[PDB]
Every structure is written in C-alpha cells, then in structure tokens.
Amino acid sequence: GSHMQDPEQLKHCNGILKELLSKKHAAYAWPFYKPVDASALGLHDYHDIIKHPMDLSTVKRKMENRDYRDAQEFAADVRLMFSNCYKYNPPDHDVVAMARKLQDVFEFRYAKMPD
Ligand SMILES: CC(=O)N1c2ccc(-c3cc[nH]n3)cc2[C@H](Nc2ccccc2Cl)C[C@@H]1C
C-alpha cells in the first residue's frame, strides 16, 4: 500500500541512481551501465546461470516509467544486479571488485533514506 513518504523516498532513490551513473564512479560502474551482452562477451552460459538480468540502464528506464512504486522495489533491482555479478563471475574477477565498490556506494547512501 502506498505511503505518503513513497514520493520522497523515490526521490532519494533517483539521487542514488544518478550518482551511480555519474562520472565520479565511472571507473568501476561502467560494466553495469547496460545489459550483459552474453553472446558478444563469449559468455554463452550466462543466461543459463542468471534467471533475471539487471543493469543500471534498465533501472533508469524503470524509474523514468514510474515502474518502481517504492524504495524497496528499486533497491531489490540494484541488489539483483550485484547478486548476478557475484553469482556468475569468479570472486577474484576484476568485475567483482568493481561490483563491491559500487555496491558500497549504493548501500551507504541507501541507508541514509529519509523515513
Ligand atoms: C557486469 C558483469 O558481470 N560482467 C560484465 C558486463 C559488461 C562488460 C562489458 C561492457 C562493455 N565491455 N565489457 C563486462 C563484464 C565483465 N567483464 C569484465 C569487466 C571488467 C573488467 C574486465 C572484464 Cl573481462 C563480465 C561480466 C559478465
């Protein structure tokens, strides 16, 4: 059920999203900008292992389309994006180090949600 605070919380989520897409974090955010193109990367098992792909451009489209009804729904997609990375890639892969750094950006700012 919609709460009076959902619009303000979604503004906080949009601020986080803008930050994740900003030049400040681009050195480690870039793998997450667009859907994994498994065929182009030669990762022909990706869609057998990952049931629900997610990436920042999809989160952005969903935000722009008013798909997210609350902050927790937004957070679930961001965390799904990171979880897919941790599931598919070896834990010592460069992309996993990037995911951990970007997830730190996300989690610490998400924790500051007005409530
Ligand atoms: C998000 C994610 O999990 N992945 C992902 C997605 C997109 C891209 C991408 C986009 C444009 N060029 N490459 C690359 C990767 C990862 N590779 C990778 C990443 C950083 C350094 C070195 C390497 Cl090898 C594989 C993995 C499946």
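Residue positions begin at 1 at the first shown residue.
The header says X-ray crystallography, 1.0 Å.
Note: Cβ is positioned from N, Cα and C throughout, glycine not excepted.
Features reported for this protein in Swiss-Prot:
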MUTAGEN   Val36 to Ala (Swiss-Prot position 376)  Abolished binding to histone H4 acetylated at 'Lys-12' (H4K12ac)
MUTAGEN   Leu41 to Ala (Swiss-Prot position 381)  Reduced binding to histone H4 acetylated at 'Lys-12' (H4K12ac)
MUTAGEN   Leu43 to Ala (Swiss-Prot position 383)  Reduced binding to histone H4 acetylated at 'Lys-12' (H4K12ac)
MUTAGEN   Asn89 to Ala (Swiss-Prot position 429)  Abolished binding to histone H4 acetylated at 'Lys-12' (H4K12ac)
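Here the features listed in Swiss-Prot are painted onto the structure.
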{"residue": "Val36", "record": "mutagenesis position", "contacts (Cβ under 8 Å, 6+ apart)": "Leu43, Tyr46, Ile50, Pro53, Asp55, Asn84"}
{"residue": "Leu41", "record": "mutagenesis position", "contacts (Cβ under 8 Å, 6+ apart)": "none"}
{"residue": "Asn89", "record": "mutagenesis position", "contacts (Cβ under 8 Å, 6+ apart)": "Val95, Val96"}
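For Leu43 (mutagenesis position), the number of other Cβ atoms no farther than 10 Å from its own Cβ, over all displayed protein chains, is 15.
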